[PDB]
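Since the structure comes first, as structure tokens, the remarks are kept for the end.
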Amino acid sequence: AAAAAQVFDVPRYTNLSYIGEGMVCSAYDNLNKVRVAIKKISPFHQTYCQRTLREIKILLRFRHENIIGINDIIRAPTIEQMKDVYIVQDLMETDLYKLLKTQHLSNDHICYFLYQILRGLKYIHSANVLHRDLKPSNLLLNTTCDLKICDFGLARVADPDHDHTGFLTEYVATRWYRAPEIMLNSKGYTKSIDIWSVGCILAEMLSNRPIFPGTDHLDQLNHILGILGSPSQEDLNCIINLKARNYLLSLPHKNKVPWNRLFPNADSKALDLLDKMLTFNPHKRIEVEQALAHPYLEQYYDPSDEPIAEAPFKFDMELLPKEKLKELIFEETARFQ
């Protein structure tokens, strides 16, 4: 086996450079005569197996310019010999997290990046899937500013009928990008959770800093309400959950901070769209198609060039012992043999 730095056993993928977290390496593709990214996955806890299968099932079903594809999957010919799985993807120079650490974005780059995020999200949502962890780290970029959404480990089939839960239920997705209803009464099974996260990304593109950098579960909601202000009577009436409603009523009144005061340089159309993505009430929050159609994106908007999914996930993929998930992972990866 080739050792990277330990076993990283991948025929047609010759040259090799390490790059972060199993482990990830750049390599050269001898069929396609391009460098590629290869993720070594060794998942066979139950947690890692459910995540792995879900991500493979989703990525293999999706085909879209603004969603990372799976080029290849390397594994053993038998379940017995299958210990690791290698996932081959397009090599992308950077991500939006790394870009925003060092580079101011022009309004034209902001607009183009936001257009590609929403065009990929339109496809995702059309497949009845929620990403549930959209953040700068999960938006890959190449040297010509093509953007691809990655990391479907926390994705779920949408289920708005079963989205209700108790106050401060545990949640896994990244704190700073979590919609306020996650902290109040939501399992994150509605499409409006992804639109909130895109709004947070747009704000981050405008200022090179997270707009809601909460230190904890409730601090995150306080950061949100410090900008949005206290929710209206009507938005609180939508919260039936008593502990969540009473929590909101316990908070000091806060006035809205206008977007143009936070972002005095920003295009006013960008701020009008930001406002509509970062709406407290998920029912009033803009839908992905409405965001695409917003005036800020008018230079790009083309519904005939914004495809929807051929094969949406009609039903939940249910939780299964490891042995079954390993077997599922084996079957799902069979086409690359």
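Chain A uses Swiss-Prot numbers throughout; the residues present, in order, are 3-7, 15-19, 21-31, 35-57, 59-333, 336-353.
Per the header: X-ray crystallography, 1.7 Å.
Keep in mind that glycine also has a Cβ here, set from the backbone N, Cα and C atoms.
The annotation that Swiss-Prot gives for the mutagenesis experiment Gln117 to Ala reads: Reduced affinity for DCC. Strongly reduced affinity for DCC; when associated with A-123. What Swiss-Prot notes for the published mutagenesis of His123 to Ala is this: Reduced affinity for DCC. Strongly reduced affinity for DCC; when associated with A-117. Here Swiss-Prot flags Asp147 as active site, proton acceptor. What Swiss-Prot notes for the published mutagenesis of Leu155 to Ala is this: Reduced affinity for DCC.
Feature annotations (Swiss-Prot) mapped to structure.
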residue : record                       : contacts (Cβ under 8 Å, 6+ apart)
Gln117  : mutagenesis position         : none
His123  : mutagenesis position         : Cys159, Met219
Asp147  : active site, proton acceptor : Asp165, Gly167, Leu168, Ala169, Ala187, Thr188, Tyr191, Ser211
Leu155  : mutagenesis position         : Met106, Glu107, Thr108, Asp109, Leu110, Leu113, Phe127, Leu161
What does the Cα distance in Å come to between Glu31 and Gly35, when 3 residues between them are unmodelled?
6
Through-space Cα separation in Å, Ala7-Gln15, 7-residue segment unmodelled:
5
Expressed in whole angstrom, the CA separation of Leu333 and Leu336, which enclose 2 unmodelled residues, is 6
Can you see whether DSSP assigns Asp147 (active site, proton acceptor) to helix, strand or coil?
coil
